[PDB]
Amino acid sequence: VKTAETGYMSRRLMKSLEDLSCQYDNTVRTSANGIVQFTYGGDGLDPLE
Amino acid sequence: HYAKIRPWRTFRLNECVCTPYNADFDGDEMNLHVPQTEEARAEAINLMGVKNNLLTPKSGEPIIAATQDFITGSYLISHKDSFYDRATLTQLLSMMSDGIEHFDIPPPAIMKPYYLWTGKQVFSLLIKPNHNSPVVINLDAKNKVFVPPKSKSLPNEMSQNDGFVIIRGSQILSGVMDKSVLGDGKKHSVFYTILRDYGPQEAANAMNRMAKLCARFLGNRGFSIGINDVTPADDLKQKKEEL
Amino acid sequence: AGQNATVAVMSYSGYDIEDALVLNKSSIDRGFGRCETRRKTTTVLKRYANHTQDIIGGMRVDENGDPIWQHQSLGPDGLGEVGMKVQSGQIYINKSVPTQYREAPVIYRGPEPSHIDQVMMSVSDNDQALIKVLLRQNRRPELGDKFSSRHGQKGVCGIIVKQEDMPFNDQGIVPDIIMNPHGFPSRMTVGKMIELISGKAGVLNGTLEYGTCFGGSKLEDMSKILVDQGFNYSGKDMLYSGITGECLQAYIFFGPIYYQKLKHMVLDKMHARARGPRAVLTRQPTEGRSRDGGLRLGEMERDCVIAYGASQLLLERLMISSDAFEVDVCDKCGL
Amino acid sequence: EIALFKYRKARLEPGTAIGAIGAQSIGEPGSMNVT
Amino acid sequence: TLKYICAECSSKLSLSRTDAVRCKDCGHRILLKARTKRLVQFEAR
Amino acid sequence: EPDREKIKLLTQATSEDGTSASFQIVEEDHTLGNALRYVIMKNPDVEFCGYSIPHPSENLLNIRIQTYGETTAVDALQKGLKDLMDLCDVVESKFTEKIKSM
Amino acid sequence: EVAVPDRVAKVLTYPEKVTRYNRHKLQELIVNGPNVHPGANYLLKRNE
Amino acid sequence: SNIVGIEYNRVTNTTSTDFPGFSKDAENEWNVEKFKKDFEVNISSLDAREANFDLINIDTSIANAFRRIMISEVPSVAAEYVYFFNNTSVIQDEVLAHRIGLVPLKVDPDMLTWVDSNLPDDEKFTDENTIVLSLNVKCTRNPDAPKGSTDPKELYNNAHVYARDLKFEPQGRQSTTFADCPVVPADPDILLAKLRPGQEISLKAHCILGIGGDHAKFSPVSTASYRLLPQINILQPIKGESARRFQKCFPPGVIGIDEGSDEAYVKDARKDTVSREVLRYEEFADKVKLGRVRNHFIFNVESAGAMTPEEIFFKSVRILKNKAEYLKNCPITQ
Amino acid sequence: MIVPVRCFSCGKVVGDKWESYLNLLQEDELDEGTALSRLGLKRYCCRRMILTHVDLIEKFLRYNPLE
Ligand SMILES: [Zn+2]
Ligand SMILES: [Zn+2]
Ligand SMILES: [Zn+2]
Ligand SMILES: [Zn+2]
């Protein structure tokens, strides 16, 4: 039951969060260029770094 | 990855890479895709490459690091009472290098009865083999099982069981090499510090040296599990049926 | 179903890390773990309502009385000869449907050859011919076959080692399998640590022992037989190193475990496709393994390469090399 | 020099699929009468 | 040549185009084709 | 008639003094590498010796020799090959002189 | 790196388009042909 | 110290420690005329199938090398290709061909040359590099059977086919060269197969020579192994009934007792399988220190039949010599 | 199905000691572990070759064509 709900969870969080990206404006925008975040995380920093 | 063409009928990844696939060698299979265009071949090796993906994006923590049996053979070298002479040391340094990489032998840890090198001087040559190597790391870390020192004034590395690793100038002055400093969870790993200071290749080279040594060492040192490991002593057997 | 392997529980070569097991080359040469596959192939020479019948063809010779390549293993009556080697393209039943005869023989399409061992010519209930041809294939442990003990510890063959490279005791015994000590603590199979001693003390005594549930032979007098000879009580021996000659610095838990070889073999699992047949509706590569192939890249790895931002791989791996289609749109209509 | 160079490295690069990355960071890993 | 060992009678009988699959003297209707007379090479590995 | 492909010199590993050298010897194994590595390491001038078989599906072996600055590492290889032949001349001698005395 | 079986490497190709720089290299892969591994399965001409 | 230290949980002091630069006193150089003074061979027993001898005062790099030659690289003759004519037995043909290539043969391998691979398949097998062995048996129902009738030796004529049914056809000049020593299978009662009436085996086998690293059927020994001798140091002597149970902790001939309760003395410390059963008793620990001499090797070399087990050792030293000789006379391709 | 010719872990020939193993047990009977040592199988890798050998050639040969 753990194998199903692991894949099912990020597969539905994907369908809302596919087309969000960090722009050269430093904002995070959608497909239709509507602002989600003026800067990512409030500091602009990258969790992998 | 980069393909390598070998005579059997099976895919052979390295064992430090089987942690992101969350796989083991028990009969499961994988899927190899060969890209076909120059743009799709260059995006795959640069963005999806192993050396660039040595950290998970979830937290920026190492995910490709030492697996289960490369932590054991590494602990058994840098254990406090491993002492090597020139014949054993330079053979052990040739295991990790394939007889190609050049080494500058430090003066030994012990001089007057014999000439002996601790096992912590061997891993300090796995990080930087000679003076031409650029990797000079300075980290400071607690192991998994950390027995603290006797008094609380002795700082951290005066610990019992030798459980606080301090590396100064890419050389190991204390502490064993374990999951805490070679595994896949901590931002004070040895491999993490080589990546964050010197780049993805130098962290990959030091990991390939540790994979080759610990795959030749441990079959010539010997490590094994028996029934006397699991058997309780007869003063546990009396004290169990009291509690 | 299995063989008693001599098993040294130790860490060796770094090719036995996570459930892989180290194997002996000279054991495989003598018949350790060597198996055999048999496969049936039925054709029914059906007769039709047109009073015309399927026929078995003949040997097709060329230039003198020797067969062509596809009829080398055929014999005079069109059904392949028993004992002959068929390989990847030859014909072993040469049947023909209809008086024209449209040649529709069977073709052995396997990646490895296989000897005909049994050809059976009979007639079923409704009075029509029934040929069953059995095909035999011998196969030995390769890198990638699954072995297991009887304790749920499945494992794959990771390396095959030359037998002067294996560790050896004072008597000279080398293991058939080397098993990693890291499969014991997380899995807690202590009943495998008692199978080895009861196996070892029993074979030194000459008696088969018992490991039945809630009972069986006892560890405290399997360790009585084992000191009686001059072995250690705990089953741990002092093995030498085959590579460097020296004493190993640990005592090696060493004795016979019963290993069984599973049907999941890497010869029947390795497959690969460049281009091949396509499904006539979707004009994508086909399904299944026993086709040419096609490995599905679906809905969850697409997610993975979006997260890398690799956009031309995603264009290539999904469209350019799966189903690309040069189409003519109209600009004013859009159809 | 070290600390400032680590700070420019740490900024989110443009073009990254930061929503796709965040959607796999969450769904992937595994008092009284509460859920 | 003579071929087609019977199933349980173990008799020997060649077959024409359209005789039968009957083992004549037995009546049993399974016929095993006998071993070839050709040489078969094996390596002893 | 020399054998041009038995032993090489891995030029990507050597120094320019010749005091360090790697040698790719083919068709050899642990039986000849470990015997050399004992004998070569018994020079007063050899400061590093260790072989390694880099992949088991390659019938091949890399020996590494680093000396101090008084002997080329080819000369320490060629010395240590001679002393290994001198060893087996002793072992052939005392083995036959105890068989035929029996 | 990943170790690929040389029976899979014979069937999984790469469309190497010839240039000035790999003209001599790809000629050796033609003459080796499909059945030895430093080789090649197909050839697609400039126009055919 | 050349004594390996055996303790209850670990083994200590296992490495060579005889090179210059082990200590400040840079001793133990090569000095082949000093190795010649130190080296010594003792011959314990010598059979037509099994040698037992010591190699004293050498390194385990050299001693393991001699063991690895004898197992893997000393050549011998074994059947390689089998050509079946009419195998109608239950054992499959590739199984029976594996049972026939695995029997030993009494060919001397110095009477044959190595076969080739990069030559055509017609002039491949000359009479100097092959040996043709044929098996040809036919199982018939014995009419003169006793009416109890269960043991298949008096039920059928040739119900079992053994290895001494492998006859020898001398090809070419082998009817004069092998006129003195015919090829017999060195263990002639190897049960190859067993039959029932109607079933029949006929074949020829071609027997080339190879080494043990190719297939295990070419390995000349049944096991060539060594061991170091155990030394048993009875510190702080043991007497009385404690010496009676100190005797029992070893194999029986190893340790004697002189006059009942004077002391326990070690009698034949060669004889013990090291099982360190003394170290699990806390009474004798501090009153014994058992070890193992790293210089002193004890070879046991038992043959498969083809050649005498001291010629296996003499060839194996000669092979390791010719490896260092070949490599010294090869040019180093810079 | 029939006895292996050699021990797997040594290569000691054990195929000639199955016909003689059954005679030591059937007549002049021994307790299966001194009948092994009398045949000269010291190593336990070689004792397990014929002790745990189940002989299936005798049962397979009951089902042939009578021929
Ligand atoms: Zn339109
Ligand atoms: Zn019949
Ligand atoms: Zn065998
Ligand atoms: Zn054996």
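Residue numbering in chain B adheres to Swiss-Prot, whereby the residues present occupy positions 488-730 in order.
Header says: electron microscopy, 3.2 Å.
Every residue gets a Cβ built from N, Cα and C, even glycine.
Over in Swiss-Prot, the protein carries these features:
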BINDING   B:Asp511, B:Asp513, B:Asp515  Mg(2+) binding site
MUTAGEN   B:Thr506 to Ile  Temperature-sensitive
MUTAGEN   B:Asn509 to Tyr  Temperature-sensitive
MUTAGEN   B:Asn518 to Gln  Temperature-sensitive
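For B:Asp513 (Mg(2+) binding site), other Cβ atoms within 10 Å of its Cβ number 16. The subset of recorded positions B:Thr506, B:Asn509, B:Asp515, B:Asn518 lying near chain C, with Cβ atoms under 8 Å apart, consists of B:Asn518. When other Cβ atoms within 10 Å of the Cβ of B:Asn518 (mutagenesis position) are tallied across all protein chains shown, the result is 9. Ranking the binding-site residues B:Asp511, B:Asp515 by other CB atoms within 10 A of the CB puts B:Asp515 at the bottom. B:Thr506 (mutagenesis position) is surrounded by 18 other CB atoms, counting those within 10 A of its CB over all protein chains shown. Cβ neighbour count for B:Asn509 (mutagenesis position): 6 (other Cβ atoms within 10 Å of its Cβ, all protein chains included). Rounded to a whole number, the distance between the Cα atoms of B:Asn509 (mutagenesis position) and B:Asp515 (Mg(2+) binding site) is 11 Å. The distance from the Cα of B:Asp511 (Mg(2+) binding site) to the Cα of B:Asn518 (mutagenesis position) comes to 15 Å. Distance from the CA of B:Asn518 (mutagenesis position) to the CA of B:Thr506 (mutagenesis position) is 16 Å.
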